[PDB]
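What follows is one structure encoded as structure tokens, with my remarks underneath.
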Amino acid sequence: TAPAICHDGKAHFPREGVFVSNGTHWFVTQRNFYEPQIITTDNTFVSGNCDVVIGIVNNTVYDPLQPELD
Amino acid sequence: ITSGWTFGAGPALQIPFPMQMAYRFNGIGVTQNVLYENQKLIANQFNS
Ligand SMILES: *[C@@H]1O[C@H](CO)[C@@H](O[C@@H]2O[C@H](CO)[C@@H](O)[C@H](O)[C@H]2NC(C)=O)[C@H](O)[C@H]1NC(C)=O
Ligand SMILES: *[C@@H]1O[C@H](CO)[C@@H](O[C@@H]2O[C@H](CO)[C@@H](O)[C@H](O)[C@H]2NC(C)=O)[C@H](O)[C@H]1NC(C)=O
Ligand SMILES: *[C@@H]1O[C@H](CO)[C@@H](O[C@@H]2O[C@H](CO)[C@@H](O)[C@H](O)[C@H]2NC(C)=O)[C@H](O)[C@H]1NC(C)=O
Ligand SMILES: *[C@@H]1O[C@H](CO)[C@@H](O[C@@H]2O[C@H](CO)[C@@H](O)[C@H](O)[C@H]2NC(C)=O)[C@H](O)[C@H]1NC(C)=O
């Protein structure tokens, strides 16, 4: 696990849930039942930069807007 | 300290402590980023 994810130089925190890794990819899960979803901009919120969080990791946070606009 | 409040409802589930304290702030109305950007201050204040 990791407390936050870095994307575009910004720190992303979960709205509810924890970040988990299955060995090769990272997902967001709810805390009481294992049910992974992809980490998006609708699942998370932004606060601060990736210089203050200890243990923050690099990953991709997917924006739904751009693949709709091709 | 190692399992938070999970051992009282079943099996003890490990979770790192910094992340336990962030959950505990959420439970009182404080966002979790307030802890993670001030982790050193809260640890100094607790230890004193
Ligand atoms: C972690 O889960 C992912 C997703 O299930 C696994 O990665 C593969 O992901 C591609 C899409 O990018 C799928 O088409 C494959 O079916 C996935 N493979 C498997 C076996 O599920 C990845 O293998 C998992 N990692 C580990 C260590 O099990
Ligand atoms: C968790 O603790 C382990 C040690 O038990 C840390 O692993 C060390 O990481 C440093 C760099 O930060 C390396 O120089 C050491 O060689 C590592 N030790 C071993 C035994 O591999 C690990 O970094 C810690 N994780 C976090 C997020 O702080
Ligand atoms: C996570 O990704 C960021 C962005 O690519 C990495 O920041 C770079 O760090 C290297 C040194 O490791 C520097 O030479 C670059 O200048 C940094 N890039 C930027 C844009 O600042 C960061 O190191 C990555 N974290 C890990 C653990 O690999
Ligand atoms: C919040 O209040 C604490 C004190 O309760 C401030 O921390 C102290 O700051 C002074 C001045 O820099 C230091 O001399 C003390 O050693 C600090 N105390 C501890 C326990 O670290 C803290 O700076 C305040 N935060 C803000 C943003 O003003």
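So for chain A, numbering is Swiss-Prot's, and the shown residues are 1077-1146, in order.
So this one's electron microscopy, 3.3 Å, going by the header.
Yeah, the Cβs are placed from backbone N, Cα and C, and that goes for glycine too.
Quoted from Swiss-Prot, the note attached to the natural variant A:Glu1092 to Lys states: In strain: Theta/P.3. A:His1101 to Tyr appears in Swiss-Prot as a known natural variant, with the remark: In strain: Theta/P.3. In Swiss-Prot, a natural variant is listed as A:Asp1118 to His, annotated with the note In strain: Alpha/B.1.1.7.
Distribution of Swiss-Prot features across the structure.
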residue: A:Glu1092; record: variant position; Cβ contacts under 8 Å, 6 or more apart: A:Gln1106, A:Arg1107
residue: A:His1101; record: variant position; Cβ contacts under 8 Å, 6 or more apart: none
residue: A:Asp1118; record: variant position; Cβ contacts under 8 Å, 6 or more apart: A:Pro1140
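Among the variant positions listed (A:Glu1092, A:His1101, A:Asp1118), A:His1101 have a CB atom closer than 6 Å to some atom of ligand 1, in sequence order.
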